[PDB]
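Enquirer: Quick one: the structure is below, questions incoming.
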Amino acid sequence: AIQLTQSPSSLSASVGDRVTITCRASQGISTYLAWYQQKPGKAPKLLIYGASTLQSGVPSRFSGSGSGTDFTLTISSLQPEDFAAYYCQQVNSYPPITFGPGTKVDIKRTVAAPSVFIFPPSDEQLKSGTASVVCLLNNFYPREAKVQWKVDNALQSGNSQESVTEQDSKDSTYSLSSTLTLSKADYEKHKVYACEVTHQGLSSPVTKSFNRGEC
Amino acid sequence: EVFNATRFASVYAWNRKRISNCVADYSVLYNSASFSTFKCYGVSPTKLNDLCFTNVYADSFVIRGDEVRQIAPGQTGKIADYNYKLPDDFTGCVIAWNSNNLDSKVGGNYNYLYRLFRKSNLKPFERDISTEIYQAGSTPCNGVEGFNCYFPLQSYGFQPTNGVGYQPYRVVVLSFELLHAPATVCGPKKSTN
Amino acid sequence: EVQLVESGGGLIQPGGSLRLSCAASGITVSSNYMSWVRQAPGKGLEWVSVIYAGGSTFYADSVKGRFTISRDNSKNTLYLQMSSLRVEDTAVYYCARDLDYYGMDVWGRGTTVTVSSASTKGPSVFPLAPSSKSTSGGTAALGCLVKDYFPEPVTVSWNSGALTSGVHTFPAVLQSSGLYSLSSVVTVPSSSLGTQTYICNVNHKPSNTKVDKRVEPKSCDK
Ligand SMILES: *[C@@H]1O[C@H](CO)[C@@H](O)[C@H](O)[C@H]1NC(C)=O
């Protein structure tokens, strides 16, 4: 059986930057592997035939090579939508076709300060006895978003679920979210809610506040 | 000229050989340790030296060694389903050996082609050499290749650097026919002093 | 155009037996080779099987005594009947079409089946809304939660799928309650939020639920 590994497991590139991804084989295949493009929440897509035969409707910026065992891919000019993950697939033989580590290729445009938004719990949520301390760190890049939540400037970091989204090809920034899951009584006992966020778009760690008066 | 032929033919154009009015010495075949596989179904190769057949036939081609195990009655082979169909009640022998030295080039040997498309499996021992462009759907191809317009054949490339699971193998399959007619092949074992 | 129409599964305990299907809306099925896909979440995609124009079948190791695939040319439909399910079988499964043996052309959107101890439960929807005055962005952020629903995923549409370009959404997660929850946000001019109101359609297949919620301003002028 043939075993595969994809190098690297993450990458950092700018707009138009030369991105080269390589896979290696343990056994000698001639022309029977497939490079594929698969965005998250999106289907895979045909990229190449053999090793260097272009497909239909693909911009010439996409490129690839590799033979024997070492198997490469190339982007002549990186493009903002190219934020995705790349893997391999052999031809015929066994079904599995195992590959290497997962990879994240990051696009470099700018660095922007994160934007802080806060939502109050719903009336039903109050009647559900579970207030939603919803915060949205939107339009931030890099993904290095450090979030602290100190209720009445007193930290309670637990019992919250954080959902993070990939970078958007429109604005080249990631988005983050969080929501707290406790009882309501303290929330109305509480007065002002504060969120501390640290990111490279901030000269100093910025902190916001939110009084109970806003609904 | 069957086992020491310098070139063979492609699987889609498998040659069709007739053996009659001659003495077949299979001991030359199965005693030599120069063949990768040696499979005989419903017949004893060692006892073939003192049996007679109405007519004996041979087929020769070159495919991948991994595809060899596909050739068997009651089994379906991706090449076999469109290149060489075999009856379930077949009786005969199958011999194959590697040909990396003679059927592999550093730049590759693409001259050998193979059938790739058809809309039904062919009958046993039925060949198809038509070069008409295959149609992938409803729109007629009209003899121009492209999207949904695929040439019926493609090629194989082989290199010395290719591994054991990639090296080409030379395949010989023997079929024996026993009709309600006198036999034409005999054995020389009973010769004495 | 070229597209695949996929059957759709459901929540079944281990060992269940079900049959699925997938029709090819691009080309006549009898004139092409096709297959299905197994994708364990966050792991990868595995070859499973394929039918041949001569009717021949060919399975993977894990689907020999578990799965079976058939075809109706007249319906332009390729089927799949499963049996002897397992818990780990819960994973999004796609469909494969092969205009060529050596590659892939058109992916199906995929059909999901869940195999776990949790039962399907009706959701609970609690609306949210910020202040139109507080719309610090020309297009502001809204809130509408579909919580305590099982299982995922959720079809997305706000009014009729019209306002979708500016729409941004968060991925659903198996919450602490053992179930999933999610929320969606729509993009409209902040001046519109001063007076206007929009809906958020939901189409739950796994829970047979459709919840659409209005966005009423709290009358910030008062
Ligand atoms: C084929 O030729 C080689 C040498 O050219 C010889 O050793 C071998 O015996 C021949 N095959 C048979 C079946 O005699």
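In order, the residues displayed for chain B correspond to 340-532 in Swiss-Prot numbering, which applies throughout.
Method reported for this entry: electron microscopy, 4.4 Å.
Any Cβ shown, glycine's included, is placed from N, Cα and C.
The natural variant B:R408 to S is recorded by Swiss-Prot, whose note states: In strain: Omicron/BA.2, Omicron/BA.2.12.1, Omicron/BA.2.75, Omicron/BA.4, Omicron/BA.5, Omicron/BQ.1.1, Omicron/XBB.1.5, Omicron/EG.5.1. Swiss-Prot documents B:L452 to R as a naturally occurring variant and attaches the note In strain: Delta/B.1.617.2, Epsilon/B.1.427/B.1.429, Kappa/B.1.617.1, Lambda/C.37, 19B/501Y, Omicron/BA.4, Omicron/BA.5, Omicron/BQ.1.1; Contributes to cellular immunity evasion and increases infectivity. In Swiss-Prot, a natural variant is listed as B:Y453 to F, annotated with the note In strain: B.1.1.298. In Swiss-Prot, a published mutagenesis experiment is listed as B:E484 to D, annotated Increased replication in human TMEM106B overexpressing cells. Here Swiss-Prot notes a mutagenesis experiment, B:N501 to Y, with the remark: Increased binding affinity to human ACE2. Among the mutagenesis results in Swiss-Prot, B:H519 to P has the note: Increased resistance to human covalescent sera neutralization. The residue drawn here is the original one.
Help me picture these features in the structure, burial and contacts included.
Expert: Every protein chain considered, the tally of other Cβ atoms within 10 Å of the Cβ of B:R408 (variant position) stands at 11. Classification of B:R408 (variant position) by DSSP places it within a helix.
Counting only residues at least six positions away in the same chain, the Cβ atoms of B:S349, B:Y351, B:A352, B:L492, B:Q493, B:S494, B:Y495 sit under 8 Å from the Cβ of B:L452 (variant position).
Secondary structure at B:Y453 (variant position), as computed by DSSP, is strand. All protein chains included, B:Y453 (variant position) registers 19 other Cβ atoms within 10 Å of its own Cβ.
B:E484 (mutagenesis position) has a Cβ environment of 11 other Cβ atoms inside 10 Å.
Sequence-distant contacts of B:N501 (mutagenesis position), defined by Cβ-Cβ distance under 8 angstroms and a gap of at least six in the same chain, are B:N439, B:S443.
Every protein chain considered, the tally of other Cβ atoms within 10 Å of the Cβ of B:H519 (mutagenesis position) stands at 5.
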Enquirer: Could you measure between B:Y453 (variant position) and B:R408 (variant position) for me? Cα positions, answer in whole angstrom.
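Expert: Distance between the two Cα atoms comes out at 18 Å.
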Enquirer: At the level of the C-alpha atoms, what whole-angstrom distance separates B:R408 (variant position) and B:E484 (mutagenesis position)?
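Expert: Rounded to a whole number, the Cα-Cα distance is 33 Å.
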Enquirer: In whole Å, how far is B:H519 (mutagenesis position) from B:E484 (mutagenesis position) when you measure between their Cα atoms?
Expert: 49
Enquirer: Would you mind listing, in sequence order, any of the recorded positions B:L452, B:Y453, B:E484, B:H519 that have a CB less than 8 A from a CB of chain A?
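Expert: Listed recorded positions passing the 8 Å Cβ cut to A: none.
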